[PDB]
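*Asks:* Can you keep this structure in mind? I'll have questions shortly.
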Protein chains: 2
Amino acid sequence: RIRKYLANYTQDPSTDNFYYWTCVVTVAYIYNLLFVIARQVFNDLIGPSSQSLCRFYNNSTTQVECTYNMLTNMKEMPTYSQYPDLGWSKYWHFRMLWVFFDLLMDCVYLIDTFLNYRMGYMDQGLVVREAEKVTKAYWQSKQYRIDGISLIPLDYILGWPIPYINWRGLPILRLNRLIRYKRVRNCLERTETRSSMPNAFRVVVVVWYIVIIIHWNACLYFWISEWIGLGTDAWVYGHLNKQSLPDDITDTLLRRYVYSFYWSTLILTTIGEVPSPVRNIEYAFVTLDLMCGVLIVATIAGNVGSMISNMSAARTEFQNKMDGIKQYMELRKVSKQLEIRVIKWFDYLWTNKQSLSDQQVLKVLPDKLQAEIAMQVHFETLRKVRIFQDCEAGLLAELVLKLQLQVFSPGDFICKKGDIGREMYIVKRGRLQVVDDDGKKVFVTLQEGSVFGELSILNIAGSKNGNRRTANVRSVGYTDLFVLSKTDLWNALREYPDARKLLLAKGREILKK
Amino acid sequence: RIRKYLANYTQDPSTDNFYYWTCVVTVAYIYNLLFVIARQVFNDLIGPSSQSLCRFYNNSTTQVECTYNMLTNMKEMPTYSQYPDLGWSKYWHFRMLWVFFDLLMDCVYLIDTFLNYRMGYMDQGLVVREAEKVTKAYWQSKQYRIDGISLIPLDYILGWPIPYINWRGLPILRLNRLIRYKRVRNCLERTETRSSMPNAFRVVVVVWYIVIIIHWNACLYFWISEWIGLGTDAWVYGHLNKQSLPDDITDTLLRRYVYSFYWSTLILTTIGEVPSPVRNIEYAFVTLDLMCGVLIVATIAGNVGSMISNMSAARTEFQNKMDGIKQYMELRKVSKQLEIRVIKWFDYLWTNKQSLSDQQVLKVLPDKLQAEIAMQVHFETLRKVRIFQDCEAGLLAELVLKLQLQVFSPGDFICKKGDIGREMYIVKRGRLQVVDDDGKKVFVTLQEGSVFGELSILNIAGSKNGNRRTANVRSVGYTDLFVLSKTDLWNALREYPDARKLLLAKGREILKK
Ligand code: NA
């Protein structure tokens, strides 16, 4: 039942469900990141706690509650008068909506702290899943410190307006929820690896960081403006700042946030098309802010330039190789015809993504994976070669390890009559044909998967032109042959002497018949 | 005839005519890219559909058709009154010109859809050209979806002013022509490879992208200005924007486009010397636009910096090598004279583009091309060596594969009397001379193509100082020798035993005579 399942449960961090969970926790973290500072600085997000009072001229001048026509074209800023119950009868629905999302994100934090409690870890290359071990490792580590500091429900008692003690609230007490940044960094690291566009995603995440910095600096600008006093000079938000409040513009919560966000965007991007500071404290703030903005712009530029140089590195390497080849062919005075042939073949290899190397797989993988990949590509082709049909699979594994790719262009000759023959060819991705001594005839056409030269790899010792090629073979279009050298065959064969004698017997048989 | 040719026709994509065709299709695409959005937002491009009416003071104030003096120094914007036939009697020539270029570019799109219908593809390294196969591959792929969506003639019925139903037109319905971007990307990819300046071309294409973005954002600025209302605040185009319409400036279609393009250039380059926004919606638009402009400037900078670092990479590598050499010669206390000699030789190798390596050709080309290049450079020189004049061409092919470049500076000695001689030298790109034991005499001068030391490569077994050099040879200026080692000769020779015995015979003969 529920008790059994929850008493036994332990988590595997490498699942996909755990990744989706880390995304849920990232959503909750981003909720806190934006809205705790927004509710601290922009108090009316939970509903106004006080009444705005404007000095209105009717017969005479008296102090009344501001309308929207009183908050347009102001000659001074309004003054505030607290409600007896700090806006609770008028805005309890707004405040219960905020409380509900607070409890939702805190329940997410509690589920996360439980999954941390029953969290499986790697030990001896395996993930440990014994409830006793995982909880003991949880307590040995000090994850519980960060888990408990991040959930202290201090904002529930002291973060809301309490009218009985005239406590106005302190939403900033929910900033301990921001200690859980490791799960968010983990989610973003995992999202980059699962991404099909890892450079683009990295730039996007930096842009998201910049937008959140601009939001926090918007809240900082407005908090500094309100601490200096709104409308007291031409730099703070207010009626003397004519970019803040132009002619027919109303002073609203939306206007305060919109102007502060625009101000912060222009300052942290070093555009600076905002009013100049007036007081020494504003000069200090703006100087520091513009130096931060210089660094922020250099960071955006560095990330974009890094992405741009990473995504053009292969074309640059190809162009370097092509330039070197052309330089060589100029210095050593090669024909124009062979030069255009070289450039055609190199351009084909580019626009078809071939790379002319198996070192991609060779170097960076472990030999187990290399052997498995090679056996999946070459083994079934190699087992039908008519001299390897009666061998043990170990020999063929060693052989599929030692196969070399050779590429040919249209009309190229693989071999010609009376040539040294010391190889065996397997046709992959092409088509060959055996032409009668002039290039205007055809005997047979070799398709993919066929084999040519398989007796020239044995040594039958008196086999009627054993070493010479005895045929002409040319490529129809671009071909991809795989070659098993004679040296490689005998090197591998010396370890299997029973397969050796049998190969010799089969070769003599095929030769005689 | 025509029917036969068109029924049989099938296209090869790798031709040069097809490249010129892709350039024609790129011209048609760029036509649509600019002019569909321009005709949507800047309606008067096809001729005004309505009459501009200005409130004029003659005796009294009445509403008359605006002149150019009424559209200068305006106190308010004019109002419009549709024509009964929506400008068709006055501007049918403009509209038929636009219709003609529309039909021209749509015929280009139809030719392109036919060439896609009969389009040859690569199969087994060959381009397939059988009409049945290419059309079957066209239908198997879903190219016909994109080809048909991009040609829906909806703009011909609903994109022009129809006065009978009071339809004002919707030029934006021609935006489905912009689905064919793959042919344009293909054309630009192919233009980069054919380019002699591939870094410059890449930067130029990014600059073209930025200019088109600035054009579309100019149209966006003016559409937003017109939707808010022209002349309603100091940010939209109009008479209250005194950068839009200064003192003696007339409100024309050219002025609207010119100002919107300048505005968009200053915003997307983050210069920002334009009026500040006034309303919340303008603040939102401009904040988003300036963040896009930050990214656009970082993109331009990244592409330029990538090009700059690619075009100075070789000089940087050379300077790294030179610095390493000088560091070594300082640590190990080499003379100043040998140090200036090393630096002179390295500077020469730089300012003459030699690279001291044949690995350029060696690594990156397939062995077929390497063998052909080596045979074209070395074979005729090697066949006149007086011991290789009576050999089979296969031996000489193997030998021209195994030739090593050695470079010498002016006055350097290739060899001296009584030195171990185990090589043969072929003079390429230089001039040697045999000096009599003091360096003040001359016996013979060896020019390009000559050969020295060709008997020291054989083993005549008692050949009167067979191993010692028996002559002094020094380089006149910078020389480029190619050396055939004795080890290489015998390694290659063991495969040809008939050529071996013959070489031995010829060497004994030359030695005796
Ligand atoms: Na300025």
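Per Swiss-Prot, chain A residues shown: 104-161, 165-619, in order.
Per the header of the entry, the method used was electron microscopy, 2.5 Å.
Yeah, the Cβs are placed from backbone N, Cα and C, and that goes for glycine too.
From Swiss-Prot, here are the annotated features:
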type    : residues           : note
BINDING : A:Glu379           : Na(+) binding site
BINDING : A:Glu560, A:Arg575 : 3',5'-cyclic AMP binding site
MUTAGEN : A:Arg421 to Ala    : Fails to produce currents in the presence of 100 uM intracellular cGMP; when associated with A-425; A-429; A-432 and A-453
MUTAGEN : A:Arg421 to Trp    : Cytotoxic; traps the protein in its active open state even in the absence of cGMP activation
MUTAGEN : A:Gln425 to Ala    : Fails to produce currents in the presence of 100 uM intracellular cGMP; when associated with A-421; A-429; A-432 and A-453
MUTAGEN : A:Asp429 to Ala    : Fails to produce currents in the presence of 100 uM intracellular cGMP; when associated with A-421; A-425; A-432 and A-453
MUTAGEN : A:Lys432 to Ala    : Fails to produce currents in the presence of 100 uM intracellular cGMP; when associated with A-421; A-425; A-429 and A-453
MUTAGEN : A:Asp453 to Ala    : Fails to produce currents in the presence of 100 uM intracellular cGMP; when associated with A-421; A-425; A-429 and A-432
*Asks:* Can you tell me the CA-to-CA distance separating A:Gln425 (mutagenesis position) and the residue listed as 'Na(+) binding site', as a whole number of Å?
*Replies:* 44
*Asks:* Mind sorting out which of the recorded positions A:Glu379, A:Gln425, A:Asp429, A:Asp453, A:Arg575 are close to chain B, meaning Cβ under 8 Å from one of its Cβ atoms?
*Replies:* A:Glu379, A:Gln425, A:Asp453
*Asks:* Given the recorded positions A:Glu379, A:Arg421, A:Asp453, A:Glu560, A:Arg575, state which is nearest to A:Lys432 (mutagenesis position) when distance is taken between Cα atoms.
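*Replies:* Going through A:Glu379, A:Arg421, A:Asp453, A:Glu560, A:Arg575 one by one, the closest to A:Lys432 (mutagenesis position) is A:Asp453.
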*Asks:* Long-range neighbours only, meaning 6 or more apart in sequence with Cβ under 8 Å: which ones does A:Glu379 (Na(+) binding site) have?
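*Replies:* A:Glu379 (Na(+) binding site) has long-range Cβ partners A:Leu372.
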*Asks:* Going by a 10 angstroms cut-off between Cβ atoms, which of the recorded positions A:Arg421, A:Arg575 has the sparsest surroundings?
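*Replies:* Selected from the recorded positions A:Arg421, A:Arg575 on minimum Cβ neighbours within 10 Å: A:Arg421.
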*Asks:* Whole-number Å distance between the CA of A:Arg421 (mutagenesis position) and the CA of A:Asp453 (mutagenesis position)?
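*Replies:* Between the alpha carbons of A:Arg421 (mutagenesis position) and A:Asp453 (mutagenesis position) there are 11 Å.
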*Asks:* Are there any residues in the same chain, six or more apart in sequence, whose C-beta is under 8 angstroms from the C-beta of A:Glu560 (3',5'-cyclic AMP binding site), and if so which?
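*Replies:* For A:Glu560 (3',5'-cyclic AMP binding site), the qualifying residues are A:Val491, A:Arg492, A:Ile493, A:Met530.
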*Asks:* Around A:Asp453 (mutagenesis position), how many other CB atoms lie within 10 A of its CB?
*Replies:* 16
*Asks:* Using DSSP and collapsing to three states, where does the residue listed as 'Na(+) binding site' fall: helix, strand or coil?
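*Replies:* For the residue listed as 'Na(+) binding site' - judged by DSSP and reduced to three states - the answer is coil.
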*Asks:* How many whole Å apart are the CA atoms of A:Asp453 (mutagenesis position) and A:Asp429 (mutagenesis position)?
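*Replies:* With distance taken Cα to Cα, A:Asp429 (mutagenesis position) is 12 Å from A:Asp453 (mutagenesis position).
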*Asks:* Rounded to a whole number, how many Å is the Cα of A:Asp429 (mutagenesis position) away from the Cα of A:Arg575 (3',5'-cyclic AMP binding site)?
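*Replies:* Cα-Cα distance, A:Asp429 (mutagenesis position) to A:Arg575 (3',5'-cyclic AMP binding site): 37 Å.
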*Asks:* Tell me, by DSSP, whether A:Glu560 (3',5'-cyclic AMP binding site) is helix, strand or coil?
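*Replies:* Note: A:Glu560 (3',5'-cyclic AMP binding site) is coil by DSSP, not helix or strand.
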*Asks:* Check A:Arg575 (3',5'-cyclic AMP binding site) against DSSP and tell me helix, strand or coil, would you?
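*Replies:* Assignment for A:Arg575 (3',5'-cyclic AMP binding site) reads coil.
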